[PDB]
Amino acid sequence: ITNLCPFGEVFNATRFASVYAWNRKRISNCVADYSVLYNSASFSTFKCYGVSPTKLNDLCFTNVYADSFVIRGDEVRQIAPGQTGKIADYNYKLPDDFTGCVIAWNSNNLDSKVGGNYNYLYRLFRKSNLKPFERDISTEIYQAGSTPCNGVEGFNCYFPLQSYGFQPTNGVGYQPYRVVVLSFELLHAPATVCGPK
Amino acid sequence: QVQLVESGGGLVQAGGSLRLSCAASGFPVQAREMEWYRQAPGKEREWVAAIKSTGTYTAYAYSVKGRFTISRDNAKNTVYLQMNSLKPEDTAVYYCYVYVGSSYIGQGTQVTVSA
Amino acid sequence: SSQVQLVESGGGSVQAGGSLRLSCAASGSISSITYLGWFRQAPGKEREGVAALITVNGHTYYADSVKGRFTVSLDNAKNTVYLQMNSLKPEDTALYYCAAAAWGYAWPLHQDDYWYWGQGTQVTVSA
């Protein structure tokens, strides 16, 4: 308790991670005010699983995790339990029994550029699907054919990551959105993250 | 089994046009987002365009917007990339892509634009 | 399911430039409703979001095509949400659905999220 939880450091970070290299911040030993985030004018998505979003301040958890990254607007719906697609399968995966909330907002004026922003990447090729909450930052050449690649990008030898090329004149579904996933963890230890009072 | 086959590439003069096609098998094109990428030797793979039937239906890389148009013929299960006002910087192998439980990308079609 | 029940009314036929007002009355587990959406669908086309309202604060969202013409509002006393449709045009012709959600809010609307659905009311705008 005592001090309010440092959610501002997560939501107001100037730089956000690429989804393949998604960031995680642990939140503990603090008073969490979720209602002020939910009630704000700030987000276009605030969707919860296993909890009611309007009673978040009434709840207590052992730890909270805050994962953050940038993806396309029309990819935000892959950030949910039970989804498939290149993001849910190769980049960031939620478990079926996810308890938590997914928060997103359009970041076109920060993360798109005239001429294209190439800084944000996603994984386009992978041998198998990620486990829930798994991260893969490898850049091994993906062997698509029968011939081995020996670390050289080339014919049937794919570099596994891809730049989004976010550019501001596409419709919102292809504009960048910043995403924060709050995972609510309840172990067999006392709760250290509760709402106010 | 899912397959994509790109056609239509060739050698063109700058300012000319080409119509690329992506013939899809194993899934309905209207049920999946389909994308064009391009890559020149020794250069990074570049996202070119996308088409789907929900949310924002089409999108383009900044440098091809206004010159390229992506479209879809459900009956022929094919996606097209009409490329107008071609420039030497458009020279590349062009690939069609879909995600159907996993990533699928074609063998590509070569586009060369002389100055 | 039937946890939240939505009944629409107010649709009909109008000439281009006219106005309509759709109503959607909610019953059942109404305290759980976090979000009210108006969708529309013409046959063979996408069921697309038109407008939405967040119940905790009354914040509203509108599709670009209807901004300045449509207004969504909520009467909490009657538990009824309204879509006022002004300056109608043939392009607005569709079956309009009211929908209610309890998991928070998400804009743009997507019909594959878990929604409680009204039965739909037809709007037909003639040139």
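Per Swiss-Prot, chain A residues shown: 332-528, in order.
Per the header of the entry, the method used was X-ray crystallography, 1.7 Å.
Using N, Cα and C of the backbone, Cβ positions are placed for all residues, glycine too.
Here is what Swiss-Prot records for this protein:
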DOMAIN    A:334-527  domain 'BetaCoV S1-CTD'
VARIANT   A:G339 to D  In strain: Omicron/BA.1, Omicron/BA.2, Omicron/BA.2.12.1, Omicron/BA.4, Omicron/BA.5, Omicron/BQ.1.1
VARIANT   A:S371 to F  In strain: Omicron/BA.2, Omicron/BA.2.12.1, Omicron/BA.2.75, Omicron/BA.4, Omicron/BA.5, Omicron/BQ.1.1, Omicron/XBB.1.5, Omicron/EG.5.1
VARIANT   A:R408 to S  In strain: Omicron/BA.2, Omicron/BA.2.12.1, Omicron/BA.2.75, Omicron/BA.4, Omicron/BA.5, Omicron/BQ.1.1, Omicron/XBB.1.5, Omicron/EG.5.1
VARIANT   A:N440 to K  In strain: Omicron/BA.1, Omicron/BA.2, Omicron/BA.2.12.1, Omicron/BA.2.75, Omicron/BA.4, Omicron/BA.5, Omicron/BQ.1.1, Omicron/XBB.1.5, Omicron/EG.5.1
VARIANT   A:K444 to T  In strain: Omicron/BQ.1.1
VARIANT   A:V445 to P  In strain: Omicron/XBB.1.5, Omicron/EG.5.1
MUTAGEN   A:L452 to R  Increased resistance to neutralizing antibodies. Decreases HLA binding to NF9 epitope. Increased binding affinity to human ACE2
VARIANT   A:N460 to K  In strain: Omicron/BA.2.75, Omicron/BQ.1.1, Omicron/XBB.1.5, Omicron/EG.5.1
VARIANT   A:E484 to Q  In strain: Kappa/B.1.617.1
VARIANT   A:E484 to K  In strain: Beta/B.1.351, Eta/B.1.525, Theta/P.3, Iota/B.1.526, B.1.1.318, Gamma/P.1, Zeta/P.2 and Mu/B.1.621; May enhance affinity to human ACE2 receptor
VARIANT   A:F486 to V  In strain: Omicron/BA.4, Omicron/BA.5, Omicron/BQ.1.1
VARIANT   A:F486 to P  In strain: Omicron/XBB.1.5, Omicron/EG.5.1
MUTAGEN   A:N501 to Y  Increased binding affinity to human ACE2
VARIANT   A:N501 to Y  In strain: Alpha/B.1.1.7, Beta/B.1.351, Gamma/P.1, Theta/P.3, Mu/B.1.621, 19B/501Y, Omicron/BA.1, Omicron/BA.2, Omicron/BA.2.12.1, Omicron/BA.2.75, Omicron/BA.4, Omicron/BA.5, Omicron/BQ.1.1, Omicron/XBB.1.5, Omicron/EG.5.1; May enhance affinity to human ACE2 receptor
Spatial separation of A:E484 (variant position) from A:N501 (mutagenesis position) - C-alpha basis, Å: 30
Within reach of chain B, those recorded positions of A:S371, A:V445, A:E484, A:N501, CB-CB under 8 Å: A:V445, A:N501
Listed recorded positions (A:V445, A:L452), ranked by Cβ neighbours within 10 Å, top entry: A:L452
Top Cα neighbour of A:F486 (variant position) in the set of recorded positions A:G339, A:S371, A:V445, A:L452, A:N460: A:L452
Rounded Cα separation (Å) that holds between A:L452 (mutagenesis position) and A:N440 (variant position): 18
Chain C, Cβ under 8 Å: which of the recorded positions A:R408, A:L452, A:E484 qualify: A:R408
Spatially closest candidate among A:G339, A:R408, A:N440, A:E484, the listed variant positions, to A:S371 (variant position) (Cα to Cα): A:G339
Fewest other C-beta atoms within 10 angstroms, as judged across A:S371, A:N440, A:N460, A:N501, which are the recorded positions: A:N440
